[PDB]
Number of protein chains: 4
Amino acid sequence: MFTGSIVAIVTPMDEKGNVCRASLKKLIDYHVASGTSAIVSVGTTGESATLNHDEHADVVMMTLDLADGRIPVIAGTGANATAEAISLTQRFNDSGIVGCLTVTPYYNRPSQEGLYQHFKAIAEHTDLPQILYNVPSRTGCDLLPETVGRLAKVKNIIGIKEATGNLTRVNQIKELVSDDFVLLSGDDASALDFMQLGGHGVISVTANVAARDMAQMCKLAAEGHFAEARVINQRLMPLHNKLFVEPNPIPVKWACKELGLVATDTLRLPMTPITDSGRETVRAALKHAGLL
Amino acid sequence: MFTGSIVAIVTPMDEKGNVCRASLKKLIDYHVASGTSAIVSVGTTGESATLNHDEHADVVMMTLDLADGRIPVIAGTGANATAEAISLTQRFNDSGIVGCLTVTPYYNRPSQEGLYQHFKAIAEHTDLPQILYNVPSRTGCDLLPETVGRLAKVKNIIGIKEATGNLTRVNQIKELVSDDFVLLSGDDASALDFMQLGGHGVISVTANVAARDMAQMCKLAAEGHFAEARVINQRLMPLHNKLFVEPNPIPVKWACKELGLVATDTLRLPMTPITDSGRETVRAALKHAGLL
Amino acid sequence: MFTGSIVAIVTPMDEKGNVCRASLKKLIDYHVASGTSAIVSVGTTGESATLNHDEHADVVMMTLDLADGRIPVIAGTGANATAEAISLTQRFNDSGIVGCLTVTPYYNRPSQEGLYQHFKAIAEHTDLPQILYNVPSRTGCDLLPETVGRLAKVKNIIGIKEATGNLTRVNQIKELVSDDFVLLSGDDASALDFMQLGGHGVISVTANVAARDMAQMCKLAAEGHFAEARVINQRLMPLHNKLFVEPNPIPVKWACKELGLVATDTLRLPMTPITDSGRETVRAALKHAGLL
Amino acid sequence: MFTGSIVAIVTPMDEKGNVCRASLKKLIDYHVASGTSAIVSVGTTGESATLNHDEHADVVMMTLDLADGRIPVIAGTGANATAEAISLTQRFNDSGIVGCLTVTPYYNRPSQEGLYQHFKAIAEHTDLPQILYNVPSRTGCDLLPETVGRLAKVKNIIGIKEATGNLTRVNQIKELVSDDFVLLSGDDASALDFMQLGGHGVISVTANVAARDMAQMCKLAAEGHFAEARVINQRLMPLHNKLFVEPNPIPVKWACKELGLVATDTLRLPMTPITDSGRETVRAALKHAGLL
Ligand SMILES: [K+]
Ligand SMILES: [K+]
Ligand SMILES: [K+]
Ligand SMILES: [K+]
C-alpha cells in the first residue's frame, strides 16, 4: 500500500531505448515474490524525464497489466506546469493505479504559495490519492513543512516522499499533519534513520536489486526492531551510496542487468552508459550486499 | 548581435494565460527604439516551463514576425530529454531566428559526459548557432568550464549564457575557448563585473523594463568605460536584485504592466500573482532607476 | 554524569565583564534543584573565546567549589594549538572535574590525520575522560565519523558532542564505536531527534533557562517515551531556535537576566548587547516555554 | 606598499618547531631580490594559530630586523577576543611595522555590529594602519561590504584582505569606500581576476615560492596589461590550487624546503607533515611553474 518498501522501479529498455516488456515482467514477478509493498511506475528512477507522456502512460498501463492485481502500482505524474500535471493525472483516472507521486515543479522555482496552488489544483481534479514529492537537488525548490501541513488538509493529499536526506523534516512535518498522513523516505542512505524518527517507509532505488532485504528491513523498522534493521541496512549501505556514483538510474540499471533481472542496461540521453570505474564500484557494492 | 544587451523577454499574456500580441508588439517596438541588441524568445523569463512546444513555437514565430527584421531573435530551445531538444530545435530550422539558447538538462542531473553528448547531438541536427546555458540553481546541474571547452570545438556551438553568478568562470572558460566564442552573463546583478572580466554582454531580465539604460551600460563596458557604466549599474542595482524578490518572472511582469509596457501581468501556474509587499519593493526599485 | 541533560552554562558577568560569583551560585543551585546531569564550565556558551586561561581556570574552580560535589562539572579545554590544549588540560588535573570537552581546532583547518594526532596527544597526557567536540560552523573543520572511530579506541576518549545538526552522524558514528561511547547532541533544535536515533543526551544552551523540562525530556527519551518527550520539546522549540537569533550567548544571558537567574546580561566584546528586536523574540520564546 | 604582491610569509621552523632564523633571513633576502612589495608576518600561512603571543611577537620583530628597512613588514594581529587583539597590536606600537592585518573574530561568530565594535576598538588603540581580513571558511563569519563601508570611515582602517573567493565583493566594497581604501585579494587562484575588477593587489601564499612571477604579474595588472599578466597566472595556477591540496601551510612549507629556500618543512600540531601523494602533487605544480 503506501507504507513499507516501495520500489522506484526502473523502466527496462532494449538497445533502441524502448520499453522492454519481457524485462519489466521479470522485475514485477521479482517484486511480488520479494515482498515489495508497491511499485512506483515512471518516477525519477523510471526515467520520467525522457519518456513522452504517451510512453509514460504505456509503461504505467503495461506495469498494471503485468502486475495483474498482485502488487499495487503508483504512477509518477509530476510536471512543472500545473495544467500539464492535471492533464497527465486524468490519463490515469480509473486505470487501476492506487495513487500518484507528484513532484514539486522543477526549473521554474515557484514560491511556497505557488506549490500550494499547484498541488491543490491537481488534488481537486482527481479522486486518486496524491503523494507529494520533494527533491530540491533535482528541482531547484524546496517544499517546506509548513506548506506540507496546509496541503495535508486536502482530502486526497495523503503523504510525502521526502528526498532531502534532511532528517529534521520528519518531525517538523509530523507535528503539522494528522497521524494518517504517510511519511516516506526518498533517500536510500538515510531511510532507516528516517523510519526510526517516525517515517512509514521508503520509496527506494536500492529495492530494485535488494527487494527482500529492503522489505525485511522496513518491516523490522515498523515493528520498532531498529537494531535488527540496521544490520541489514549496514550490508546495503554501499549500495545505498554507490547506486548514485553516477547519475541515477545509470548504476541501478547496470546492477539489474548484472543480476540478470533485465536484458539490457540501456538508457536515454542525456543519461550515458556506465563507466568501467562505476561498474567496479557497483559490483563491489552488490557483493557486499550478498547479491552477487 | 550575440553581444551587448540581450533581453530575456517576458511572454505577455492576457487574463486567460495566452500570448497577448498587442503587448508583445509594444515590447518589441520598445526594444527596437531602446537599442536592445537581440531578443531571447521563450527562455526562462519567457515562461518556457509552462508553455507546450506548439505554444512556445507560436510565441517564437510571432516574435520574429513582429520584430520584422529590425532586431535579431534567439529561440529558447531547452529540453531535459535530448530527443525533445532536437525536435524543438528543428521547429525553428530555416525560420529566420539567428540562434538557439539551450539549457543544461534540468531534473535528471546528467554527468559532464551526458551534457557533452546532449549538446553535441543537438548541434548536429541543426545549422543554427547554439548558445549553451548554465543555471545550476534551477537545473540541479553545473556545466563546468572544461566541458564548455570541449563543446566549443563543435562548429555551431558559439557561446555560453553563464547564470551561476560565479565570476571566476569568465576566465576559466575564456582560456579554454577560442577568441570568438561568446561569453554572456545570465545574472543581472553581476553582469557588469562579468563584462569587466572579459564577458561580451548579458542576457538580461532587467532589460525588460530598463532597456535603454542596459544598452547604454553595455556599450560603455565594451568601450572599456567601466566607471561610467558603473554609475548606471548602481542606478539599476535595486532592480537587478528586486526583480527576484519573488520568482522570476513574477516581479518583471508586474513591472512591465506598471510601466504600461504590457496590458496584464498574468502568468501561468505554478507562478502566482505578485504579493502586495512585492509590488511595493519593485515599485521602489523602479523609482530608484528613474522609471517611475 | 556524561548522559542526560548537560548544561553548557553561561559565565555570568558583572558590568565590568568579570565573573559574578553570586550569579553563578544561583545558577548552580538552580541546576542541582532542576535535575541537570552535569555542568559544562567555560564552553562556547561559557565564553571560552574571551576569557584568558587564567580566568577560564578560575571560573572552572569557582564552579566546582560552588557545586560542592552536588553536580558533576566538565571543563571546556579546547585550543587550536595541541601544545596549548595539553597545557590547559594539565591545569585541571586533580581539580575535581569529571572530564573535559575539547573542540576541534578552529581557524587553522587541519586534516583528519591532524585532528587524530591533536586529540590523541591530549588524551595521552591526562587521565581525565575526554569528550570530543565537533561544530564546523564555528571552527571551519569537520571531524568525520571515521576519525571519531579511530579516536574512540583511545582509552579515555569517551564520547562526542556532535553539534552539526546533521542527524545521519549518530549512526555513522555509532556503528564505528563501542556501546560505552557517549553520543551527545550539541544542537538544541535537533537534540530530541538526535536522542531518538540513539544519542544519550544533549550538552544544551536551552537548559540554562528550561533546566527541568530539559531534564524530564532527556529522561523520557532515554526510556523510549519519545511522544511524551516531543510534547515538552514542542514547547521548548521556539527557545531552541531563538536562543540563536543573535549570537550565542547573547540571547541566553539576557533570558537568564529576565528570569532573575543572573544579575546582569553583560558579555565581552566582540559579543554585543541584545537588540530590542531580539529582546522581543526571546521573551516570546520564554512565554511559549511557560517560563515567563 | 599596500599594493602589488604581498607575501603571507611562512614561519620557517627548525625540527623542534621554533623559528629558524637562517631560513627566515634567506626568505626575506629572496623577497627583497624578487621585488615582493611587503611581507605579512605571522598571518594564517605564518601559523599565527600555533604561536603564542610572545613567540608571534618575536617572529615579527625578527622579521623586521632582518628586513632591515629593505621591504615593509605588516604584522598579523588577529584575535577573537577584542581585549587580546588590542594587547597584541600594542606590542607593535612604535616598532617599525607599517601596518596590522587583523582578521574577523573566529569561532565566536559575532554579529556585524560586533565586528564593527571589535575593529573600531582596535583602531582606536593604535596609530598603526589597519587592514581588515575576511576569511569565512576559517572563521565562521562574514564581514559584509556594508560593515566594511562603515569601518572604512575610521581613520586608520585603510584596507581589506578579502579571502572569500567571491569576486562580486570587489565592486560592492569599492562603491562604499573612498578611492584610496585598499582592496587586496586573499585568494591566489582568483587574485588576478580580483585585480582586473579593480583590486590593488594580493596577500599571497603562492608568492612564498614564486615571488618573482607574482611581482611581475601584479605589475602588469596595475598597468592594465591583463592578457600578459594572465600568461603568468596560468603558469602559476596549478600552484594556486595545489598549495591547498593539504591544509595551508603544509604544502607551501614543503615547497620552500624543496626549493632550498628553508632548512626544514616542520610545522606545529595540529598541522601534520605533507603526505607522499601531496609531495608529488606539489612538485608537479612547481614543475609547471618552471621552478623545478
Ligand atoms: K489529507
Ligand atoms: K564553436
Ligand atoms: K574509548
Ligand atoms: K579609513
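Quick check of the header: X-ray crystallography, 2.4 Å.
From the backbone N, Cα and C atoms, a Cβ is placed for every residue, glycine too.
Quick look at what Swiss-Prot annotates:
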type	residues	note
MUTAGEN	A:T44 to V	Reduced kcat by 99.9%
BINDING	A:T45, A:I203	pyruvate binding site
MUTAGEN	A:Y107 to W	Reduced activity by 95%. Reduced affinity for both substrates. Exists as a mixture of monomer, dimer and tetramer in solution. Has significantly lower thermal stability than the wild-type enzyme
MUTAGEN	A:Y107 to F	Reduced kcat by 90%
MUTAGEN	A:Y133 to F	Reduced kcat by 99.7%. Reduced affinity for both substrates
ACT_SITE	A:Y133	active site, proton donor/acceptor
MUTAGEN	A:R138 to A or H	Strongly increased KM for L-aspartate 4-semialdehyde. No effect on KM for pyruvate. Reduced activity by 99.7%
MUTAGEN	A:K161 to R	0.35% of wild-type activity. 3-fold decrease in affinity for pyruvate, but nearly no change in that for (S)-ASA
MUTAGEN	A:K161 to A	0.1% of wild-type activity. 3-fold decrease in affinity for pyruvate, and 2-fold decrease in that for (S)-ASA
ACT_SITE	A:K161	active site, schiff-base intermediate with substrate
MUTAGEN	A:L197 to Y or D	1.4 to 2.5% of wild-type activity. Decrease in affinity for pyruvate, but nearly no change in that for (S)-ASA. Exists as a dimer in solution
Key: recorded positions near chain C, Cβ-Cβ under 8 Å, from A:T45, A:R138, A:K161, A:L197, A:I203   = A:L197
Key: Number of other Cβ atoms within 10 Å of the Cβ of A:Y107 (mutagenesis position) across all protein chains   = 23
Note = Minimal Cβ count within 10 Å, across the recorded positions A:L197, A:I203, points to A:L197
Request  = Report the member of A:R138, A:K161 (the mutagenesis positions) whose C-beta atom has the most other C-beta atoms within 10 angstroms.
outcome  = A:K161
Ask   = If we check Cα distances from A:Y133 (mutagenesis position), which of the recorded positions A:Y107, A:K161, A:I203 wins as closest?
value = A:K161
Query = Within 10 Å of A:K161 (mutagenesis position), Cα to Cα, which of the recorded positions A:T44, A:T45, A:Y107, A:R138, A:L197, A:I203 are there?
reply = A:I203
Other CB atoms within 10 A, centred on A:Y133 (mutagenesis position) = 27
Query = Chain B sits near which of the recorded positions A:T45, A:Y133, A:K161, A:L197, A:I203, counting only a Cβ gap under 8 Å?
reply = none
Query = Which recorded positions (A:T45, A:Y107, A:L197, A:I203) fall within 10 Å of A:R138 (mutagenesis position) by Cα distance?
reply = A:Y107
Ask   = Given the recorded positions A:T44, A:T45, which one has the fewest other C-beta atoms within 10 angstroms of its C-beta?
value = A:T45
Ask   = About how far apart, in whole Å, are the alpha carbons (Cα) of A:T45 (pyruvate binding site) and A:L197 (mutagenesis position)?
value = 25
Ask   = According to DSSP, which of helix, strand or coil covers A:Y133 (mutagenesis position)?
value = strand
Query = When the Cα of A:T44 (mutagenesis position) is compared with the Cα of each of the recorded positions A:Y107, A:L197, A:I203, which one is closest?
reply = A:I203
Request  = Work out the three-state DSSP category of A:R138 (mutagenesis position).
outcome  = helix
Query = To the nearest whole angstrom, what is the C-alpha distance linking A:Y107 (mutagenesis position) and A:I203 (pyruvate binding site)?
reply = 23
Inquiry  = I want to verify one value. Collapsing DSSP to three states, which class is A:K161 (mutagenesis position)?
reply    = strand
Message = Give me the CA-CA distance between A:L197 (mutagenesis position) and A:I203 (pyruvate binding site), in Å, as a whole number.
response = 16
